[PDB]
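A.B. asks: Following this message is one structure expressed as structure tokens.
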Number of protein chains: 2
Amino acid sequence: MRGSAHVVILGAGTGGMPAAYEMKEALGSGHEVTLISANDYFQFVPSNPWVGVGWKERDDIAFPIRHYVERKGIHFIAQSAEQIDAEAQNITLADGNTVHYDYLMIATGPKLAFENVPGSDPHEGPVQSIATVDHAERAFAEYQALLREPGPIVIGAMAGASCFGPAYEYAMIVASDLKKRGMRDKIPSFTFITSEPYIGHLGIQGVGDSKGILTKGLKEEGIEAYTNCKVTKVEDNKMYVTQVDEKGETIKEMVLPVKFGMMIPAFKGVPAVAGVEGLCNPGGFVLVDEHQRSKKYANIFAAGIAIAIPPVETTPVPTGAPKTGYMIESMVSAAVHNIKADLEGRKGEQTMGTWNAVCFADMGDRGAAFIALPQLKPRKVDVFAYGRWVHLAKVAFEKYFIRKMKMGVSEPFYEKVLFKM
Amino acid sequence: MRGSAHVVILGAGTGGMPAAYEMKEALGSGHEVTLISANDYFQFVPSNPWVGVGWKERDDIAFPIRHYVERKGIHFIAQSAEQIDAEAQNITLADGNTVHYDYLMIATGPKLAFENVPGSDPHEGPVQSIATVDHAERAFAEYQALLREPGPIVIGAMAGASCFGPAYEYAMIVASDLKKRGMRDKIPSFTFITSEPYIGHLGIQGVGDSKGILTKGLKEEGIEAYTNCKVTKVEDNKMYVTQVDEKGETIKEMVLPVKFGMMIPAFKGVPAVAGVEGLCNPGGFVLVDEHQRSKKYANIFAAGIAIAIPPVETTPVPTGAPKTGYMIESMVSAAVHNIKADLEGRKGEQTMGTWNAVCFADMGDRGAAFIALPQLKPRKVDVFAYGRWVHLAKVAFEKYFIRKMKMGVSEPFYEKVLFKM
Ligand SMILES: Cc1cc2nc3c(=O)[nH]c(=O)nc-3n(C[C@H](O)[C@H](O)[C@H](O)COP(=O)(O)OP(=O)(O)OC[C@H]3O[C@@H](n4cnc5c(N)ncnc54)[C@H](O)[C@@H]3O)c2cc1C
Ligand SMILES: Cc1cc2nc3c(=O)[nH]c(=O)nc-3n(C[C@H](O)[C@H](O)[C@H](O)COP(=O)(O)OP(=O)(O)OC[C@H]3O[C@@H](n4cnc5c(N)ncnc54)[C@H](O)[C@@H]3O)c2cc1C
Ligand SMILES: CCCCCCCCCCCCO[C@@H]1O[C@H](CO)[C@@H](O[C@H]2O[C@H](CO)[C@@H](O)[C@H](O)[C@H]2O)[C@H](O)[C@H]1O
Ligand SMILES: CCCCCCCCCCCCO[C@@H]1O[C@H](CO)[C@@H](O[C@H]2O[C@H](CO)[C@@H](O)[C@H](O)[C@H]2O)[C@H](O)[C@H]1O
Ligand SMILES: [S]
Ligand SMILES: [S]
């Protein structure tokens, strides 16, 4: 309301959860902060691959949101938004109730676009997903079915994917786990299929020696690797693959039988957001400026996977660049700062800062990680690392991030770089 | 004097130069700041290898100090200190003049301990040095003499060395340059001799895949590599080498003829500092606390290579861990903060922070770099990188650091990490 702006945060995930705390922290007792999300629990996404192979339980990586935000003065609605009216500034919920806002911060993350590939939905065939804890549990179930009836494995990433790391992670740990069970030799063929123009492209034109190291890794595990692929359909438990050359001409087509599979899908914007007229690009990604403000509605901001980021490269098979945790946080932080400024007269000048990608993968006893910035080469930082220390660091971060989500954040979040002082 | 403390900074190098500016900045007009150094010019040390091979000129990496510090209110004495009396707080200069201090900050860097190896002094035989611009010019001169009369090459690092990177750098660029001159095939043998227990140990038990990558690098260039070596003497243009096993037993001895050589010497403390009673360890390194204060004299601080840092490992052939630029700056910064605190009543609580090593090497079109912290494994950061971008970064830093030394620093120096914002 007037003089007491009501701020809604849509989506309680990696960006949304912290955004809620920071927003409330920033605005204080004179403003209403409401968090709205499809699920009543928070889940630590980077842990889902491990759940997918049964190295982690839901209980380790997920928890109920309500108590933790409410004790901080945040209102929590565990309901999916079906409709957003940007003129009337009304959000229509699944149960039909409506919620008005003065400022809206969209943090809805990605829609998993299984529809791009008929048959690829995890409820439709053998190709599974590790994107969400629900999916990863399903993935693990099918993994156990494979153990009882060994057959071909196919892991990888679809056309239009942007999140490649987890596919490599999943493939490696699956291999690892098979060995641990003494089952690796019952698998007729283990194939890796990706839309990347080469192995270790990672949707960022490679980082450090990701190419050489991921190539050798797949080779060590007896995993056959195909690049420049798009899957045309999944049907009769077979994956129909089309492989192109640099100029997009077909050089071959394959039919791969799948007893067990996991392909990272392309991400689009969620429907309630994509459905807002003039808000998004054709992908359903919110078009925003450097301050995280919608280019169409001054009182709508966006952060995380939900926002549009221009491509810098056009690959033979469509691929996207990933939006990762540190950058998402900078986005969240900027948006909170600029909304608070709006509430106080000034235009917020705060930006997301320099584009970057940071990723950590844990193979069990050792991890791989990378840092690349800015987006185009030559970079200021372009580094790939591997070792037991990267594993120790993943462990540390999950433990830290989860605690922070229970305890609340103020907060210039990443002061965990204080390990220098 | 009383109420107007006189602060002397001894040594105008990587730590000393910034320390002078920061000290003056911190203390302002009410205090006298005096910089004292053996040379009247500043030199950018990491560039010396390139001078050693003639890829850089003295004029590119060195400049006269006086004008730049004096315009900032700093007094400059281009004179070497021969003697420090810590009781009377008097410094005796080369020309016999004496300078009193209320606080002394020692930044004298390393004494190059050629005396450990008879014949190894660059004025005594074929084994040269790239530690200083004077030495690197001499190194390059002998390099040209080798070109006129091709013979055996021997590059590497002595027993007790702590600065290994530059030896690898020098060996690589020498190889490179020989190829460019079409001379590489006139060289009878190119040998790399090091006290490291293995290639790419770097006095830090390795970082990332420094081992594999440096091993392959030397191999690519046709350079034969021996580890666990100590040189017993240089004589009749031959290098006498002794190689031990894990338990320090001799496994072989070699006599290597040298037409052209460069071995990084062991570093000790400079004599005027080592000569202060009870100030240093047997190496001549100033024993200080976490606040950079001498354990023996409350009004003496130290930073840079000059300070003592405990070993964490004992190698078959003695070796030391390097003290590098970022950590030196943290040391300088802490000391300035704590002296200013002293001048104002309180004990300064500021410390150097977490131990770390950062190094950059440029091979011409591409560079290698590393970051390791903290000192012992498993580390929080353990990374090795290579690429054209590392070369671009070295170039950038030299240009930046040199400008900063001419313009003055305040300054929480490393805000050049703002490339994130
Ligand atoms: C498997 C996996 C591994 C990853 N690993 C890394 C990594 O190691 N490091 C890293 O930096 N990045 C990682 N990423 C990338 C990225 O950090 C994550 O995808 C991250 O969770 C993105 O955060 P977000 O806030 O944009 O979206 P999300 O975390 O997905 O949050 C979106 C939220 O909005 C909710 N929502 C969606 N629609 C509605 C609606 N209509 N109404 C109400 N609520 C809705 C969702 O339920 C969800 O809670 C990983 C991604 C995946 C998929
Ligand atoms: C060849 C080389 C390459 C290097 N490369 C890197 C790298 O890439 N990155 C990095 O982080 N580190 C690098 N290092 C390590 C380290 O950063 C440098 O050695 C650095 O210069 C150390 O700074 P310092 O202030 O301790 O000593 P110095 O820079 O050596 O300064 C000591 C100063 O004190 C003066 N002095 C000594 N005795 C007296 C006296 N008695 N009276 C008056 N003045 C005196 C000297 O003339 C000199 O000016 C390199 C080192 C070397 C030798
Ligand atoms: C800073 C202190 C460290 C030591 C100082 C200098 C030591 C000399 C370095 C020698 C390296 C030479 O060898 C070089 O190594 C890297 C391997 O990682 C290779 O590079 C490889 O990984 C990089 C990523 O980092 C990729 O960009 C590249 O496509 C790939 O081939 C080069 O093909 C090889 O030429
Ligand atoms: C974070 C996103 C990136 C992708 C996600 C996961 C991809 C899978 C990673 C597969 C790597 C497997 O292969 C592994 O690679 C590194 C090579 O650099 C090797 O490790 C080598 O370099 C490292 C340093 O980084 C040294 O510690 C090691 O002694 C050396 O052998 C391992 O011997 C090899 O087992
Ligand atoms: S991702
Ligand atoms: S060094």
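Heads up, residue numbers simply count up from 1 along the chain you see.
Even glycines carry a Cβ here, placed using N, Cα and C.
The annotation FAD binding site is assigned in Swiss-Prot to B:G11, B:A12, B:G13, B:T14, B:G15, B:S37, B:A38, B:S80, B:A81, B:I305, B:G325, B:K394. Mutagenesis annotation in Swiss-Prot: B:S129 to A (Swiss-Prot position 126), described as No effect on FAD reduction. Strongly reduced activity with decylubiquinone; the structure shown retains the original residue. Under its mutagenesis annotations, Swiss-Prot gives B:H135 to A (Swiss-Prot position 132) the following note: No effect on FAD reduction. Reduced activity with decylubiquinone. Looking at Swiss-Prot, you'll find the mutagenesis B:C163 to A (Swiss-Prot position 160) noted as follows: Strongly reduces FAD reduction. Abolishes activity with decylubiquinone. Taken from Swiss-Prot, the feature active site, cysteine persulfide intermediate covers B:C163, B:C359, and the record attributes it to experimental evidence. Among the sequence features in Swiss-Prot, the mutagenesis site B:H201 to A (Swiss-Prot position 198) is noted as follows: No effect on FAD reduction. Reduced activity with decylubiquinone. Here the residue is the original one, while Swiss-Prot reports the published mutagenesis B:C359 to A (Swiss-Prot position 356) with the comment Complete loss of enzyme activity. Abolishes enzyme FAD reduction. Abolishes activity with decylubiquinone.
How about a rundown of where these features are and what they're close to?
C.D. replies: Its own atom aside, the Cβ of B:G325 (FAD binding site) has 20 Cβ atoms within 10 angstroms in the protein chains shown.
In sequence order, B:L112, B:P122, B:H135, B:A136, B:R138, B:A139, B:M262, B:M263, B:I264, B:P265 are the residues of the chain that are 6 or more apart from B:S129 (mutagenesis position) and have a CB within less than 8 Å of its CB.
Counted within 10 Å of its Cβ, the other Cβ atoms near B:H135 (mutagenesis position) come to 19, all protein chains included.
A simple way to gauge crowding: the CB of B:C163 (mutagenesis position) has 23 other CB atoms within 10 angstroms, across all the protein chains here.
Mapped onto three states, the DSSP output places B:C163 (mutagenesis position) in coil.
B:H201 (mutagenesis position) carries neither a helix nor a strand DSSP state and counts as coil.
Here the Cβ of B:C359 (mutagenesis position) has 24 other Cβ atoms within 10 Å, regardless of which shown protein chain they belong to.
Secondary structure at B:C359 (mutagenesis position), taken from DSSP and collapsed to helix, strand or coil, is strand.
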A.B. asks: So, three-state DSSP: helix, strand or coil for B:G325 (FAD binding site)?
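C.D. replies: Note: B:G325 (FAD binding site) is helical by DSSP.
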A.B. asks: Near B:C359 (mutagenesis position), which of the binding-site residues B:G11, B:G13, B:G15, B:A38, B:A81 can be found within 10 Å, Cα to Cα?
C.D. replies: none
A.B. asks: Work out how many Å separate B:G13 (FAD binding site) and B:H201 (mutagenesis position) at their Cα atoms, rounded off.
C.D. replies: 27
A.B. asks: What is the separation, in Å, between the Cα atoms of B:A38 (FAD binding site) and B:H201 (mutagenesis position)?
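C.D. replies: Distance between the two Cα atoms comes out at 33 Å.
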A.B. asks: Based on DSSP, name the secondary structure state of B:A81 (FAD binding site): helix, strand or coil.
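C.D. replies: Note: B:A81 (FAD binding site) is in a strand by DSSP.
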A.B. asks: Of the residues named as FAD binders, B:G11, B:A12, B:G13, B:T14, B:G15, B:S37, B:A38, B:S80, B:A81, B:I305, B:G325, B:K394, how far apart in Å are the Cα atoms of the most distant pair?
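C.D. replies: That value is 33 Å for the farthest Cα pair.
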A.B. asks: Among the recorded positions B:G11, B:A81, B:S129, B:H135, B:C163, B:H201, name every one whose Cβ is found under 6 angstroms from ligand 6, counting any of its atoms.
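C.D. replies: Among B:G11, B:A81, B:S129, B:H135, B:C163, B:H201, near ligand 6: B:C163.
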